[PDB]
Amino acid sequence: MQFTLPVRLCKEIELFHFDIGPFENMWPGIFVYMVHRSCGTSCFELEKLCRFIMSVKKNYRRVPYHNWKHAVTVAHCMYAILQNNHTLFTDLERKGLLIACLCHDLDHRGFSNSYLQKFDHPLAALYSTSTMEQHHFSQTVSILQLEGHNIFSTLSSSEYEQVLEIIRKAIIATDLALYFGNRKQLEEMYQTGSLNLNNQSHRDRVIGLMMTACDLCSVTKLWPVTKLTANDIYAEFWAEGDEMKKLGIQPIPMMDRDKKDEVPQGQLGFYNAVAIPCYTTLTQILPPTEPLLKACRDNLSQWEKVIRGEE
Ligand SMILES: Cn1ncc(C(=O)NCc2cocn2)c1C(=O)Nc1ccn2cc(-c3ccccc3)nc2n1
Ligand SMILES: [Mg+2]
Ligand SMILES: [Zn+2]
């Protein structure tokens, strides 16, 4: 019992810039298709996988950007990295990473770690750093322990502990505050030539950068997809900005809808300070991911065109 996709999706799903489409009822099948080719038809009991996916879906909320569509989109980018780097990854890693990507923003509310801390949200007392990401990992373990939801139950005890450790580090790594130092370290290790993928602490860092790259992959799509998704991410930013103003705090300009006019220039900074560096170091470490760097640079050039009034 293979999942099969229509011809256009069967071909395009293999490309980094694939968009999973507006038909929500096809996303679970798209995810299972990706597991079956990335991992095998044996990796998970279908009965259990199908029941884990629908529970994960139910625990994503109807926010403009940090939604179920984002979860599946970030898993597809991971699928494309793993398929283009066949022999670099263990079987456990292939299992753990697609599930980590699907779960990485579980129960997100559309608000940053900073807003939780200024609101004095209970989650900010339970987890002093990576507040939302520790919550996402907590929600992932909860769903795994629902009767009939243990997709890993047929792993050995220690293989089980290793896969939950991969998922945990992978989801904490999607805290962008940690990405800056993670990428500097990987930069120095690759340039001085000390990078060693048989060193666990090095693999961990490489997997963390892959998680940042999949997470940000909305900047790697065709320009029409990237530009329409930018509206979703700004609708969350500006809602958070409005909530900052209700706590009596001027938000950062990213979050102030009154400074919308300056979005193009704020996207440039973001591509230059975060996205380009991310995909460059990733392309240095895993050369076949170069199409993500090339699509990101194409989108930087479309924002330069917006600023020159040519759109
Ligand atoms: C975290 N994170 N994750 C994803 C994205 C994102 O912006 N991804 C880009 C994207 C997602 O989907 C389609 N495109 C970001 C991010 O911090 N962006 C940013 C970062 C800095 N800024 C500054 C401004 C801005 C806007 C208006 C006026 C003045 C300044 N604007 C920004 N925006
Ligand atoms: Mg997140
Ligand atoms: Zn995310």
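Shown for chain A, in order and in Swiss-Prot numbering: 726-1036.
Every residue gets a Cβ built from N, Cα and C, even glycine.
According to Swiss-Prot, the protein has these features:
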type: ACT_SITE; residues: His791; note: active site, proton donor
type: BINDING; residues: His791, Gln992; note: 3',5'-cyclic GMP binding site
type: BINDING; residues: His795, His829, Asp830, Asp940; note: divalent metal cation 1 binding site
type: BINDING; residues: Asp830; note: divalent metal cation 2 binding site
type: MUTAGEN; residues: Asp830 to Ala; note: Loss of activity and of zinc binding
type: MUTAGEN; residues: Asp830 to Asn; note: Reduces activity 1000-fold
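Residue pair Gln992 (3',5'-cyclic GMP binding site) / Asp940 (divalent metal cation 1 binding site) shows a Cα separation of 16 Å. Neighbour counts of Cβ atoms within 10 Å were compared for the recorded positions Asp830, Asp940, and the top value is held by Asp830. In the three-state DSSP reading, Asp940 (divalent metal cation 1 binding site) counts as helix.
Proximity to ligand 2 at the level of Cβ atoms, with a cut-off under 6 angstroms, picks out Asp830 from the recorded positions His795, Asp830, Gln992. Excluding the listed site residues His795, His829, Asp830, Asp940, the same chain places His791, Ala796, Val799, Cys826, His833, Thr899, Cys939 with Cβ atoms within 8 Å of the centre of the divalent metal cation 1 site Cβ atoms. Contact annotation for recorded positions (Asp830, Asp940, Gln992) versus ligand 3: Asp830, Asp940, each with CB under 6 Å from a ligand atom. Highest local Cβ density among the recorded positions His791, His795, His829 belongs to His829, counted as other Cβ atoms within 10 Å over all protein chains shown.
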